[PDB]
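Note sheet for the following structure.
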Amino acid sequence: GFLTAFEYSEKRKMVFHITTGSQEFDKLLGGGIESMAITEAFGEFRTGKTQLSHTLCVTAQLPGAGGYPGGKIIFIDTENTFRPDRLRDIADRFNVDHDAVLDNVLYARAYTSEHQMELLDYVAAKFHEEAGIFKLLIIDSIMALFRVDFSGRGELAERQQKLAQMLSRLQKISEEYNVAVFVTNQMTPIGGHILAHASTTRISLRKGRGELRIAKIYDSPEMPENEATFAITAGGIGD
Amino acid sequence: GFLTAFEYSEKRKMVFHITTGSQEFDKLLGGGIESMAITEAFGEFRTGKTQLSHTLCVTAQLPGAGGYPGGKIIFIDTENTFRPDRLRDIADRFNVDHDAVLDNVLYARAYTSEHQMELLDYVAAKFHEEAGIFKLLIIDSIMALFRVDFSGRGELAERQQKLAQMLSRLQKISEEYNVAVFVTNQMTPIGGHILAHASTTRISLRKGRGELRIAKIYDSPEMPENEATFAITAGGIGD
Amino acid sequence: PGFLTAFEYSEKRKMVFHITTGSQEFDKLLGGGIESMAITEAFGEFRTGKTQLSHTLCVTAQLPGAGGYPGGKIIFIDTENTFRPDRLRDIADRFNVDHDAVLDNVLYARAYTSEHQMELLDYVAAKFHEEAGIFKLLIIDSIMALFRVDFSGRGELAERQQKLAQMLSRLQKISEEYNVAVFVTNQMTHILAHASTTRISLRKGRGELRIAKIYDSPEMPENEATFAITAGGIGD
Amino acid sequence: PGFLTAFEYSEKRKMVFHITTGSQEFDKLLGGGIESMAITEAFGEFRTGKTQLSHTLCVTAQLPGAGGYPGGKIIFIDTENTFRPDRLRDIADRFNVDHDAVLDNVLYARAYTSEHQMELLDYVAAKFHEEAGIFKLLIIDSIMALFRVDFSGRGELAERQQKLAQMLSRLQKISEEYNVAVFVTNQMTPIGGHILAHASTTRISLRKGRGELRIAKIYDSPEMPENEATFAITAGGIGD
Amino acid sequence: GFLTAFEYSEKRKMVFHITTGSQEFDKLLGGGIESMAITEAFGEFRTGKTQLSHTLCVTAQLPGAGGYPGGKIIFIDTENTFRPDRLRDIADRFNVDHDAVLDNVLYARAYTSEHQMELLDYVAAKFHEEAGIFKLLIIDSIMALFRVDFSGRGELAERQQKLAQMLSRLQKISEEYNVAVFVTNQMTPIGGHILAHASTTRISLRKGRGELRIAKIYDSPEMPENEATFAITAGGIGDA
Amino acid sequence: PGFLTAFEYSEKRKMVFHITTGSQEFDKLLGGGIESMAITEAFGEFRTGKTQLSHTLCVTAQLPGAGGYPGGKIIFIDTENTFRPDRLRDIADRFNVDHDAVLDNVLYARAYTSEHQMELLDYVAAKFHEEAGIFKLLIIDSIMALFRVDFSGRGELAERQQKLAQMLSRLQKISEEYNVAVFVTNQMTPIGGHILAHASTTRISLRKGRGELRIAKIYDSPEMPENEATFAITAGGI
Amino acid sequence: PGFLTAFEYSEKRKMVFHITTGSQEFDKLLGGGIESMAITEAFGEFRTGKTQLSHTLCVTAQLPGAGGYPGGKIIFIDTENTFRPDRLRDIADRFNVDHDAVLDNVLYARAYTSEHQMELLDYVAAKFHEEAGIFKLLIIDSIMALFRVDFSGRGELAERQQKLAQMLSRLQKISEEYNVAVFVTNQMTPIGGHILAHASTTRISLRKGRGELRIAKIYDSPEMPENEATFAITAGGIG
Amino acid sequence: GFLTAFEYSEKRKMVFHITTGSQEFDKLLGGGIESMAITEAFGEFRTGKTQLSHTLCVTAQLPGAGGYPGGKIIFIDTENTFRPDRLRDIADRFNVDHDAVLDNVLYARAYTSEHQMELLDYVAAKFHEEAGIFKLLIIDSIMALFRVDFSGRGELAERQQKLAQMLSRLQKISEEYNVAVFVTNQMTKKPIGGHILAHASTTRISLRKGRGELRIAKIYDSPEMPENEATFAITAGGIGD
Amino acid sequence: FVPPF
Amino acid sequence: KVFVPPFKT
Amino acid sequence: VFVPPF
Amino acid sequence: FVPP
Amino acid sequence: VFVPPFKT
Amino acid sequence: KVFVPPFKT
Amino acid sequence: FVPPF
């Protein structure tokens, strides 16, 4: 059950980043959304979560820096927010065919937390079917359905246990199959210690001047480098 | 349980809108009551909920924008407020026969939350009999009976569980059979996170000057675009 | 499967009737009188007119009326020990109809517990089921005194609410399935608010006049009506 | 099934009678006196007239009265150990009726537990059924002291309320089926709450007035003189 | 289960009183400790409870007012306080033989509440063996053992139920066999509604001036008639 | 059935005896000494005399005394690990009696749990029953330390009280049926509540007096001199 | 059945001995030293002398002493990971006795759980039984740290108290059956409550004095000088 | 199950210390991370826990004071923070080969507390395969996963029981096979764990930020005194003076 | 019933 | 069955 | 008949 | 479907 | 092998 | 078997 | 063990 540090180094040499579409955001992230890790994005309404999800849905298919070859995406939707037409506009921006983009994204709605976990088990099966095809798993959003299915207290223990189980499965999926996991989350960020520990990167999104947005590393010191400015357009996240 | 984004785009291309009878209201809603979605209307007394329900009971049968051919409606009544004579007046306004309008609406009273859920299972079976016949499901109101059947504290767990179950069933009905689901609700809006998440569009209705009414997007910024003025007549909702 | 078309429901609602209160203004307030396929609740303080209204409707429900109303029988469930046939004799005298005929068309039962009340309502449902069109009005004076009585200590409220909701759902089904008006009285100090289709507040006016108002409605004149009380019952 | 016509109920209520309290004003307050087919509850502090009223009714129920009342026998259930035939002797002397006749027409039983009280009431129901019109009044002094006794600790209140409701519903049925007046006394803290308030058709608060006078009032009624009556207590019982 | 008022009057005509040894105390009690009733005495230490118990143990054997012929006594002791030598001194005071006094008192210790109730069942049997022999039952004290056997809360329901059962049995014994029941009790008076209802007469004992004691009707107004002064001597309870 | 006449009870009480404490004033306070057919409880702070009193009674119970007391044997149950025969040797020396005879007439047992203590008391009851009048004194030092130990957390207090009441009623029955004096020691916080207050026939508070003297008082008694006594502690006991 | 005569018990107690602490004043305070057929408990703050006292007794128990004490072996159960033979080497040097003989006459075991501690005490009972009179002292440093560890949350307090009482009664029986002194250390908050207060025959509070001196006091004793003793700590142990 | 004090002395004579890379830190620890014991390091973000873990990952392979010969390391990672490149930089600082360092460290991620305990059972097995090969076991971090798997109250009893069992196993591993156990921990300030973790750890270190880029190590629950504190620096080469 | 007299 | 309205005077 | 003491 |  | 989308 | 105290001086 | 020199 153990690897040498050398074997683990060789395994991590395969880690990649998926560009967000914004150079400053990418610098903030060290290249973009990182594989073998969970990145969580949370914020208020119209801060960029859905635009970021769709932009990554497009950018994950494009060859990129560091020898990134592109690949397929799985999108689990608990909010009823996925809209292919956004992907059409972003593909237009990046000068790539619509139907090819739409064919390389697999999509499923989740209506309950148990359904969401079953879907993640199917995702694990799909990744296993042929490794190296899929590079990105998006969950928008990560625990809305757990809030819904366990809203009264006294069942909170079972909610936390199921949530921890799901997040440990997500970690194992990300690290075993070398995929980036991007999830969105609400604020009240919710989840507690479990989600804080499970996520490798946490991003707070807020509105800037005019139509600009600001991304920041959560729980980080108040310094500019821990923040990045980006813009939202019909073509997605950008500079 | 997974589709490609291409297949989901093909599925969403069949999404339609049912006009409210008001141009401004429709613009507020992006065309009208949207299929594959739940729209919740809440507000105080004589703000328009019953008039809007009846108007949609008529307008859903009429050929409309975007190639909408019209179809049948199911109306679940927890308040004892459905009145065919209003549909007669609205049909008169829209120059359509009374009896034909009344023949295309299936109607049921719900007296308990368990009864309401059984009725919704019968609704699912009815849609299953032949797809494309029904376009709209109305529930007036969505959770009055859940407030009625579980008014004391300590029983909240089961209440929330049944409510979440019903609303996930409603989502699945709306999305599997490509129907718009319109529900009314009371204020104290009630439902909390469960109803907030389940509803794809939420509309606050209030009284304006004289006989006008105002519809607004709930939890949206204080701006004119998120509001619409409409009027109420014997012929229903209008400009 | 339990579903009708709006056309069939229209045909069903065309059979809805109103039972006059004895007061023209009160009837206008109610849109004709006490409406069938619905529960009308009257509440107020003592000597506001609940018992007088109950007895007047006990008489008026037997008389031919507007809209082709032919008259019919009444069932009266009494939890307060207040039903008095002599009031019906006086009201019949006012309306110039025979006493014994009026008294023969009203069935009457005392309820001593909420469980007893629900059993009685099951017998009421069976009685209506025996032959439709015979009975037009069910009166319950009062609607939930026994539920306050049987569950007064804290911790039992859940069961109280459940039983009350069950009774009121049964009363709704009775009113709508058998096309009868259900009139109930109540005391003052969501389930009952939802169950009642019409709610009337009764209060004292100047001298001997009484006032009926739509509960929780705006403070406007149209939502109020003045009526008088005499030995002959409710009137103008 | 289980329903009467309003005509039959009118015929039933036509047999309703009143038993004079011995005081004209008190009777007017009661509409003639203690009414049959109903429970009348009297509560108050000590020396307000509850026992004097019980004994007076023990005598007056045997006397011919207004409205063709022929008089009859009485059953007295005593939970307080307060019944004293000698008071009936003095009251009969006042009303000029023989002692032994009064004493022979009153049946008496002590109740030591609430279960015992309910068993006694079942015997009373059977006896009243045995031949109607003989007994006209059932007195219970007091109505629920034994229920306070048998369930004094908290947590047992559900069973207490259930037993109390059962007893009071049985008392209602006895009063209305057998056309008897039921008179009961009660303590204050009035105890019982909604259950006893609903079960009793008439409730009377008794209190001390000036000197030797007493005051009867309709409980939970407006503060008005008509809802009150002044009466006196003598060796001959309740009077004007 | 019912008697006529005449039969009950005949039964009550046989009621007697046992002198306490103090004229003022007797006036306070209407003649002394009354039969067909429970009299409860409570107070602090050295207020007279034990002296009163022993004095009644002697006086119940003496001919007295109202044709009282004297009789035997049963004494159940939960406190380990009964001392025949006190009875010897009181007999000396009243000039009666020691051995006759000691032969007419039956005595038993109770060590548990269940034991106390079994003893009371034996007492009921003994009284029934031949009525009119025994006139007085003393219980010193009435519910110390119930405090002991149910000291933790959660068993309070069973404590109250057992206490009510015992006290209803005591009432039935006193009224069926026409004996006076005298019991002592501690203060904290304990018992609640159950013991308040079960006792027909309740006496608070407190210290007076010098060596005198004062007996009062519990829960009665602050008035002299509801109080009596008495003295305690080697000869027992007496006048001041 | 289960009842005696007052005469029979008088005859039974005529056999009641007292065991001298070694102090004349203490004896007067007690009406002669430790009384049979009764439980006497002694409680107080450290170095007030409880252990010295226990040992002194262990010696004095073997000596012929006032009122025709012939002497007899003693049973000592020790929950505190405080019994020391050498104290009995010193007290015997004071009273001019042989050491080995004193030591042979005392039966001794340690109790390590409340259940063990109750089993020991059942054996004591059996021994007393074997032949009444042989044993005159039962000492329990201390009476409910082990009940404090075995039921220290709340929620088991009901069972503690029930076991304590059962033990104390058994002790009462033992003392009164077999005409033995029962002497027990107790700690303060006095513990026990109503149960121990009722079970004990005599309760003694011990406290320190002037210099090396001690003071014994009747618990819960009025503040009066007659209810108090001064005594001294020496190698010869109380 | 279960009783001894006072004479037999006197004969048994005549074999009781004391082990010097290394400090004359401490010994006077204890009536000669650590007493056999008894438990002595020492509690205090950090650097008050508990470990120094344990090790000093580990050495002094092997030396012939006052009252005919012949010396013997020691068993040391260590729950704190504080036992250090080198301290015993320094103390042996002070007392002019061979190192290897001292180290061979002390049996040592770590306890990692309360169940382990009780099993160890059962082995100790077996060893003592193998040949009585060989071992004179049992040290437990510390007595109930592991009971605090294994039952830290409330609700399991009943089992903690029961196990503690059982262990302490076993310790008492061991001390009294085989005539050995039992010395245990304890923490403060002293913990345990009535159970440990009753079980211990002697209780010692240790506190810091002036400079490098320490003070030992009889717990729960009056504020008087005779109930206290001053001692010093050196590389040679307690003095 | 018992040893003589002589045998235990002989066993303790084999105790060694592993340098932290900082002279002052080593003085604070009496030479460094001690074998036959658990040393716990806790603190806020960017206080040095990860830098200390990696530095020890390198220094445990180097000959050191007291005859320490160097050896291999096992690293259980619950935080997803292990980065071999840090070990490459620290090896560069200490002038040792990268691949040799990386070959002497065995590494495993733990995703649940049950998984963590199974991993520790495998560690016990590996140590048993041949004693004296491994000198250091690192757990970064010790009970994050117990916080995760038992966050709601009512399961706290089982959480405490599992934690105590794991920590007793760690103690037995450290003392039976003569390895140093180093674990990291979070704060909530006071460290989490309560009595269980306080008792289980033989040495407890609080890490906090100093002036500029310096860090401060302190003995937890110790008096406010300088000797109980040490200043150290963080560089690409790890922990240093 | 016979009235008392 | 038809309902008979009461009517006398 | 009860025998009074005398 | 046939429009009304 | 994955085929990147391209029409440009 | 008797215990031998350590002594070397 | 060979140091990683």
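Swiss-Prot numbering applies to chain D: residues 83-271, 287-337, in that order.
Backbone N, Cα and C define each Cβ position, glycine as well.
D:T133 (ATP binding site) carries a helical DSSP state (H, G or I). Here the Cβ of D:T133 (ATP binding site) has 19 other Cβ atoms within 10 Å, regardless of which shown protein chain they belong to. Swiss-Prot lists D:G126, D:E127, D:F128, D:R129, D:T130, D:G131, D:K132, D:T133 with the feature ATP binding site.
Experimental mutagenesis is annotated in Swiss-Prot for D:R230 to A, with the remark: Abolishes binding to ssDNA or dsDNA. When secondary structure is read from DSSP and collapsed to three states, D:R230 (mutagenesis position) falls in the helix class. Around D:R230 (mutagenesis position), the C-beta neighbours below 8 angstroms that are at least 6 residues distant in the chain are D:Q269, D:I288.
Under the heading ssDNA binding site, Swiss-Prot lists D:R230, D:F233, D:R236, D:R242, D:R311, citing experimental evidence as support.
Here Swiss-Prot flags D:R230, D:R236, D:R242 as dsDNA binding site. In the three-state DSSP reading, D:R236 (mutagenesis position) counts as coil. Cβ neighbours within 10 Å of D:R236 (mutagenesis position), excluding its own Cβ and spanning all shown chains: 8.
Quoted from Swiss-Prot, the note attached to the mutagenesis of D:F233 to A states: Abolishes binding to ssDNA.
Among the mutagenesis results in Swiss-Prot, D:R236 to A has the note: Abolishes binding to ssDNA or dsDNA. The residue drawn here is the original one.
Among the mutagenesis results in Swiss-Prot, D:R242 to A has the note: Abolishes binding to ssDNA or dsDNA. The residue drawn here is the original one. For D:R242 (mutagenesis position), the same-chain residues that are 6 or more apart in sequence and have a Cβ closer than 8 Å to its Cβ are D:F229, D:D232, D:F233.
Here Swiss-Prot describes D:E258 to A or Q as a published mutagenesis experiment; the accompanying note says: Decreases octamer stability. Of all Cβ atoms in the shown protein chains, 21 besides its own fall within 10 Å of the Cβ of D:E258 (mutagenesis position). The secondary structure of D:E258 (mutagenesis position), as reduced to three states from DSSP, is helical.
For the mutagenesis of D:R311 to A, Swiss-Prot gives this note: Abolishes binding to ssDNA. The structure shown keeps the original residue. Sequence-distant neighbours of D:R311 (mutagenesis position) (same chain, 6+ apart, CB under 8 A from its CB) are D:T130, D:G131, D:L303, D:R304, D:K305, D:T327, D:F328, D:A329, D:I330.
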Suppose we draw a 10 Å sphere around the Cβ of D:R129 (ATP binding site). How many other Cβ atoms does it contain, all chains included? 14
At the unmodelled stretch of 15 residues, I want the CA-CA distance from D:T271 to D:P287, to the nearest Å. 6
Residue pair D:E258 (mutagenesis position), D:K132 (ATP binding site) - Cα distance, angstrom, rounded: 24
In three-state terms from DSSP, label D:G126 (ATP binding site) for me. strand
D:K132 (ATP binding site) to D:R236 (mutagenesis position): how many Å between their Cα atoms? 29
Mapped onto three states, the DSSP assignment of D:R242 (mutagenesis position) reads helix
Among D:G126, D:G131 [binding-site residues], residue with fewest other Cβ within 10 Å: D:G126
Rounded to a whole number, how many Å is the Cα of D:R129 (ATP binding site) away from the Cα of D:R236 (mutagenesis position)? 30
Please give me the CB contact count at 10 A for D:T130 (ATP binding site), counting all chains in the structure. 21
What are the sequence-distant neighbours of D:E127 (ATP binding site), meaning same chain, six or more residues apart, C-beta distance under 8 angstroms? D:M270, D:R304, D:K305
Could you work out which of the recorded positions (D:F128, D:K132, D:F233) has its C-beta surrounded by the smallest number of other C-beta atoms within 10 A? D:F128
For D:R311 (mutagenesis position), which of the three DSSP-derived states applies: helix, strand, or coil? strand
Other residues with Cβ within 8 Å of the Cβ centroid of D:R230, D:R236, D:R242 at the dsDNA site? D:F229, D:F233, D:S234, D:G235, D:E238, D:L239
Report the largest Cα to Cα distance, in Å and rounded to a whole number, among the residues D:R230, D:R236, D:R242 that the record lists as binding dsDNA. 11
May I ask for the distance between D:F128 (ATP binding site) and D:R236 (mutagenesis position), taken between their Cα atoms and rounded to an integer number of Å? 27
Candidates from D:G126, D:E127, D:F128, D:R129, D:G131, D:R230 close to chain E, where recorded positions are judged by Cβ under 8 Å: D:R230
